[PDB]
Amino acid sequence: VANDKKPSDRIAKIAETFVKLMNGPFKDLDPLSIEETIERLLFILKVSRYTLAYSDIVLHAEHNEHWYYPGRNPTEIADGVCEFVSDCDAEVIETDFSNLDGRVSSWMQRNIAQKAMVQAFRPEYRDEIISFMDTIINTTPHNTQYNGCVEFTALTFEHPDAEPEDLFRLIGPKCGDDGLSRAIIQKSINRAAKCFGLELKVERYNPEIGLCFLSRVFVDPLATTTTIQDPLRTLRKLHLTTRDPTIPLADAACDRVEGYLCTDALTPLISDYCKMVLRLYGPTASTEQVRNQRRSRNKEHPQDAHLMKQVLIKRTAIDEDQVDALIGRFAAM
Amino acid sequence: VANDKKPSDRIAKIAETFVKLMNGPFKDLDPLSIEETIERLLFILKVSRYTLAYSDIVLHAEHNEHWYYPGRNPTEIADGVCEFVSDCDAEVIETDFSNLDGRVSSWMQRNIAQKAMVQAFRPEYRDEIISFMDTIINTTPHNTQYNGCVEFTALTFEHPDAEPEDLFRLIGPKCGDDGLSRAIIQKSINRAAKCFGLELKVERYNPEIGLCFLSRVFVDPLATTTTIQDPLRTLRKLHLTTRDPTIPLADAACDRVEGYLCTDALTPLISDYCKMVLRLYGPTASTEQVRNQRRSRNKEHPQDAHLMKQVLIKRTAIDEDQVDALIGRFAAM
Amino acid sequence: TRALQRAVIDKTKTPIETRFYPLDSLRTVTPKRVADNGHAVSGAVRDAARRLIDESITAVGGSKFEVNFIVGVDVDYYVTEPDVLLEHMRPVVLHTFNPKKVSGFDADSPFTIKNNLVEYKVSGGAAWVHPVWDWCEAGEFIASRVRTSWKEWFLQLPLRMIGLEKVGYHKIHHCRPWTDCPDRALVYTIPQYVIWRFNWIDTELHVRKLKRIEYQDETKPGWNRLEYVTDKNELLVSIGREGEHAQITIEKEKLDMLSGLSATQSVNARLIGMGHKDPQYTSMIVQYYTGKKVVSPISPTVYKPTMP
């Protein structure tokens, strides 16, 4: 659903200041060769060749590590999240956007992303990048840029008397559709989204139900960095498999449970399901080398185990006796 | 809720006379250096650097100690309150303002606080102070200035034929949202607040229910200076803790009860609650050094014990037999 | 011509900013009505204006040079020309009389215009007979002389013989804050800089010098004409016979469509067509159309006593 909601006059100066702060000290850049882009990490290649270099140079710089979390290993993500929650003393807010790529306006697209790319890249490459942006208007970096712009707008609205550089220095971790911010702008974020024309969903941090971030649940971010898959999103749908019909059910289930072990080995109410899938569909599945040579293969802390159990129970609103009964039923099947 | 209720023509002369009396003999002043302001006692610093010096120089002078109680130790506050009640022979009135910083009008802000600051500080610093005031319009000293202005207006309305200096010499203790005044202007204070456009709440002093001041209750100000936390405000809410979710309940309760011991050790119906909190949450709480190294740590006369007990009972409107039953129930839990 | 480039090279500009903090408190101020009910009085309006300017000057922290920085209230008569006030090149604030009506009742003091001078007759105070110096016309930049000692006058004598002059520039604003007294305005000024100007060369910015207004209409002798702007982007015209009380306010468009008619009967028919039925309006319109001249008499007037 395309939208053409231009922002107000005042917000334009805030957006320009945010873009300039994003530029930082990297005035000049050069495009990457086709071979280097191909070995990095059709239609994706032509934009990737420039966008990967732009991200790696500007968005992964010294003065842009405060907010651009997108682009780091999951261990690095967990470390950053724990550091941010320690800094904010467990006072953080979560942002959940609905169809951001389908809702970003033309003015935002042509005044944030296009401006940033043109300022980052060399003048001799202006035509190619502008043509690529025009083709885009009619991937990953766009969401991060939108999140950074919205964070800058919120910070500018919260403290209009501070210098833009100091305001932007407080930008918390942001990664695409998910991000973190101070809880003091919980109500003012909705007005900023309305001014830009975006829809924002915000939820106050609650230790009883855990914290939601990148479909990951932090059981107790104050002390431990233990983290698990989001139970709210996956439990209601994990019993149904959305793989293509051509794949046997056993191979898809095996890949799903292998990923779950790789990410959620010691999570209550999921380990039992994964083990029962491995016990039932496991022997009936095909050879694992066969599925490793098949395209659809990629189409999918012990100390606080008690606390993780209680946090999962709080997340799923299931009584402990009910949880034990469910665990017994799952294991005995 | 911003308001633009300018005062009447006559009140302007009263306000100017009050401002001049506030100026007193301190015509010239100088700003404080950044280092001195930092070691005194971002956004707070830029205004504090001037306002702390202005308060210390003018508001803490010989001829401005009659009303500016704000800025002294609690022992000094108790001594001042007892002296004032002895002077007024237990005939005093209390003022309780609702959202004064959210209700002071533009005319009041630009004709009391701005005028006082400009007259106090040196001419060469006029631009900086005026810019800071303009930023403020669109902390502690403002409330005291508003209270002093309202007291001066009430005194001027009560005795319009006396000299302004003699009128202002009768200004009683005032501290932000709380203050003391003569009971003879109990009814005329409402009209003065209406003229300025402010809302005032006044209550006649009653020895049976004690006197309310700075959330402190004077059990018998006529003879003893013994004082306790306000029971009306805290008893109905002390059972619920408003700390952030990241802190364990035990640490917050321990800090609350430690503060209560530091201020209300021998107060009936609160000592028992504090001791029971220390007995229950105490052992289950974390290390006290850990909470001393944690940010959220600061986010919280035996002779007249009988009289204090009776004054607390009168304040809480609870029968003595009912009080004894409640005390027994609290201790035995 | 080359005179343009010559003058441009001859800049001799010396801008000065003596910590003249902008009086933003006075600027962008919501209009207010001084009187609680009925209508105000000249004393009340003057007191309110004095209070406003005084509190503004107190907030800004600066001083003033009150004349019975620079401040003047209803001193149009006391000041022969505004150039004497502007020559100091200092901020100047005035509470003057720049009416939007040719005549009628000003505040509580009736007034009328004879010749190009205002026959102002205050209810309490001496009657004033002074012109108006074209304050609220289009433009923000003004040209005015600068104070110079007689010794400096002699020094420049050889220099002024060619036609050189020292000219100051200022910025303008007024507010018209009182709805009950729209004929009065709160002028605001800000000096900019000083330069040297050749007499026989033009200026790009069309800077004007304050001049006496010419209310009389050469096409309609014995009548005074005037027109102003309205909140709703409407251009209204006020007309009336000179030295006489009556006046009427009408849209310039309707007056234009009326003026070119040939028959007074046609004029009356057109007026009837627009729904205007008040004889006091249509009769005056016809009188202006026909340019009827009447020798209004001079009669004694009996005013009220001031009720302080």
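Using the numbering of Swiss-Prot, the residues shown for chain C are 55-122, 156-395, in order.
Just so it is clear, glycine is given a Cβ too, placed from its N, Cα and C backbone atoms.
The mutagenesis experiment C:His93 to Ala is recorded by Swiss-Prot, whose note states: Complete loss of RNA replication. C:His93 (mutagenesis position) carries neither a helix nor a strand DSSP state and counts as coil. A C-beta separation below 8 Å, combined with a sequence spacing of at least six in one chain, links C:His93 (mutagenesis position) to C:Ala194, C:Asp195, C:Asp267.
DSSP classifies C:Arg100 (mutagenesis position) as helix under the three-state reduction. In sequence order, C:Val160, C:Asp161, C:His182 constitute the residues six or more apart from C:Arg100 (mutagenesis position) in its chain with CB-CB distances below 8 Å. What Swiss-Prot says about the mutagenesis result for C:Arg100 to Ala is this: Complete loss of RNA replication.
With a 10 A radius on its CB, C:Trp215 (mutagenesis position) counts 18 other CB atoms from all the protein chains. Here Swiss-Prot notes a mutagenesis experiment, C:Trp215 to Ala, with the remark: Reduced RNA replication.
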Quiz item: What kind of secondary structure is C:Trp215 (mutagenesis position) part of, going by DSSP in three states?
Solution: strand
